[PDB]
Structure formats: structure tokens, C-alpha cells
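Worksheet for the structure shown next.
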There are 2 protein chains.
Amino acid sequence: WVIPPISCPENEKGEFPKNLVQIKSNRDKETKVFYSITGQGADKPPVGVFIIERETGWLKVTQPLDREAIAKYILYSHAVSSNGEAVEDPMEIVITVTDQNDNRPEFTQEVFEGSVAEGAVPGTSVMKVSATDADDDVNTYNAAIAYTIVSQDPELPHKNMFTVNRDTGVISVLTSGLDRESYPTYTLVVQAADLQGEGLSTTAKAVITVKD
Amino acid sequence: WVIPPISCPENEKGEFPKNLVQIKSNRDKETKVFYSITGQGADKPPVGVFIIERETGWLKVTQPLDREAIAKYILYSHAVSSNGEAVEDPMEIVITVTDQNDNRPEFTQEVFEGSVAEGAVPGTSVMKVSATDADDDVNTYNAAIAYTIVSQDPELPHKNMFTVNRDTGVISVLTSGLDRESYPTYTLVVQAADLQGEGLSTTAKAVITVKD
Ligand SMILES: [Ca+2]
Ligand SMILES: [Ca+2]
Ligand SMILES: [Ca+2]
Ligand SMILES: [Ca+2]
Ligand SMILES: [Ca+2]
Ligand SMILES: [Ca+2]
């Protein structure tokens, strides 16, 4: 009647409800026992995410879960005999929702603005782009972002004028050739990709003005 | 002394080892107990994926797991007094590895080949591409594949000569205008992505020959 922590992944597909664990009281030998659960996700909102079979004691989940909505449920199980007397003290059940990589990284803006002096030596820091990821950055790689440049417009004097640091999102002058007179602004297409650059991804824009 | 099933996600990061569950014998009261585990993942290959502190009974996992290598471990715990008599019947512990989308889909071939009659009416089935995904297709969407066409070469008489059913991978003639004399073959770059098209992806080629 001890109960260990319980885990469920989010976004489970398939037939519902699904078994989590069978609750049991020792007093089952001396009398007939009925089981119940209380708390948010049980008898309070969100009602009915978790249910328990009153006779067998099977705790179940009734629907897919979403770790970015609710990462943890605290429930309580109850054990009542047919005479109407509690035969256990209500027992705490902790349900942890585990993560799936179901969120694309997301830039903090959709157009970032920076500027750079045409005279800047190659390897001069220009500006910083940034993305966030709603997935579990503490236990997984589902939120580990890597920045990349996708395209540059215009592609002149050539098409690698700038570079981005994949960890920090800092954009730097890659090569010399910046000519305000001949092209006054560059528009980069930047990409954030999770799983260390290898996962889901999104894009945004960075607009670079060449100063005097 | 009964152990509910245990879950652990694959590819966990952070410090190791990590607590799973505290095992304990009741006779803990009468005498001092030492705790042990056996099985594949404990004392047999893979040795040491799971360990247990012998006095506290804390069962731990020592490294990241990989569902696609081993999805399920069966271990036994043991409880021996300091007098050297077993104080519990060995307990089966089932550890379930839950999946992460950490496998790109994989085309069954690098280059698929097909043919079509230039007279073929738009909507004519041509050929089929196929891919598999090593992730968990029973419980998750991490292996749910959608097929798209990425590019066509040549892009003549225009670029959407064909189309692909996103569920079946059946490529079909989309428009009229096939002309063997001018454009004898098409090279299609096809893509398979999981999370129903929204996820990890790979590409392969489909070369279509235009027949009389
Ligand atoms: Ca979610
Ligand atoms: Ca998630
Ligand atoms: Ca993510
Ligand atoms: Ca794996
Ligand atoms: Ca996997
Ligand atoms: Ca996959």
C-alpha cells in the first residue's frame, strides 16, 4: 500500500483507458474493499483523466497527456470496506508525465534587427538571434537548440557574408566585402533546430544594415 | 515487497546514476537486510545498467537507455539477512523503456524506379516508395510516416508532373504533358517524415522513365 511514483509519457496513442498499476490493501482478506481516487485530474478538474476500477483497484489513464500543460498530477487513493469504514489512510499517488519532442523551437521575434560598419574586420560580432523550446530541457535533448543560416539576400558580393554560432545564435561578419553603396541591407534566413540541430525546426529573419 | 512495473525514458541526460524505486523487505524490522539484483541489465550482459544499494534498497539506472536496443528488462531482487538466510522470495522487476523520436525514417531503397506511359491520364498510379521508422509505432507517433515530393528534375514541361499519396507513398501522374521525345526520365527527390509529416525526415530518389 505503499505506492511508488508513476510515470506516463505524453501523446500516447492507441486504445483508452490504459493500465498504470493495481492498487491493493492487505485488509482485502478480512472484508470486501472498494477503491477510489481524489484530486485534480481525478474527481476535480481536469475531471476523469485518471480513473480506478472500484473493485479490482486498477488505476488507469483515460486520455493522452500533455507534459507542457500538466507535468505532474497529485492523486490520492482511498480504501473503504462494505461497512463504510476507511480501511487505509488515504495514500498519495504522484504521476509524472514524461516528455516527447512535440514542440518546434520558436524564435523570440520574427524579424531581428542589427547593423554593422562596412569596415568591420571578419569575425566581428554583429547581432544575436534567439529561440526557445517548450519541451523538456532538464531531462532530454528535445529542447537543445542549434542555430544555422539558411539563406542570404542579396547573395553579393558573395553568399557567405555572415555566419552564425550554432550554440549562442550570435551572427558575425564571416568575410570582407561589405559595401553599403552597392548593397545597403542583408536579410538572413535563420533556423533553430532542436535535438542538437538534428530535430524539429523553425525559421525567422534577421535584417542587417551596413552603416558608414 | 511487490514491485509495480517501472518505467524509464531512453536518452535521459543529466547526472548518473538516477533513483528509480526503493525496494524493501518487511522483515527489515526483525533483522538487518541486504538487497541485490540479478538478470540481464544487472549481473548479466548488459552488466550494470541497473544497480541497487545493498542496505537502502535504492534501485538505480546508471546510463542512458536505448529503446531500440533493449525495450524491456526483467530483473530479480533479493533480500538476505546478515545471518545468510534469504528473507524474501526473489522478486521479478519489469522495467519498460519508453520511446523517444530519436530515429529518422529510412527509405527501403536509395533509388526507386518506375515507369509511366506518356499517354497516361492524370491520376494514373505509377510506382510506390516506402520507408520504415525504428521508433515506437505501437504507442507513439514517432514513427508515423508521411511522404512528400521535394523536387523534380527536369522541371519540364513544368514542376508538378507527379504527386505522392502522403499515407501510401504511391506516386501518380498529376498533370498531363509527359513527352518522351523531350524529357525521357524524371528524377524525383522524395521525403519521408515522422510525427505525421511534422517530424524527423530523410530523402531518397525516384527515377521515372517515360514510355511510348
Ligand atoms: Ca505536449
Ligand atoms: Ca513535449
Ligand atoms: Ca522540441
Ligand atoms: Ca534509441
Ligand atoms: Ca526511439
Ligand atoms: Ca522516428
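Here chain A follows Swiss-Prot, giving residues 158-369 in order.
Header lists the method as X-ray crystallography, 2.7 Å.
Here the Cβ of each residue, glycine as well, is placed from N, Cα and C on the backbone.
Here is what Swiss-Prot records for this protein:
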- A:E172 to P: Adheres to and takes up L.monocytogenes InlA coated beads (MUTAGEN)
- A:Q220 to E: Increased affinity for L.monocytogenes InlA. Greatly increased affinity; when associated with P-172 (MUTAGEN)
- A:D259: Ca(2+) 1 binding site (BINDING)
- A:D259: Ca(2+) 2 binding site (BINDING)
- A:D290: Ca(2+) 3 binding site (BINDING)
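Residue pair A:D290 (Ca(2+) 3 binding site) / the residue listed as 'Ca(2+) 1 binding site' shows a Cα separation of 10 Å. Of the recorded residues, A:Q220 (mutagenesis position) and A:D259 (Ca(2+) 1 binding site) place their C-alpha atoms 17 Å from one another.
The two recorded residues A:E172 (mutagenesis position) and A:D259 (Ca(2+) 1 binding site) have their Cα atoms spaced 21 Å from each other. Among the recorded positions A:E172, A:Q220, A:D259, A:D290, residues whose Cβ is positioned under 6 Å from ligand 2 are identified as A:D259. With respect to Cβ neighbours within 10 Å, the recorded positions A:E172, A:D259, A:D290 differ, and A:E172 shows the lowest count.
Residues from the recorded positions list (A:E172, A:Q220, A:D290) with a C-beta closer than 6 Å to any atom of ligand 1: none.
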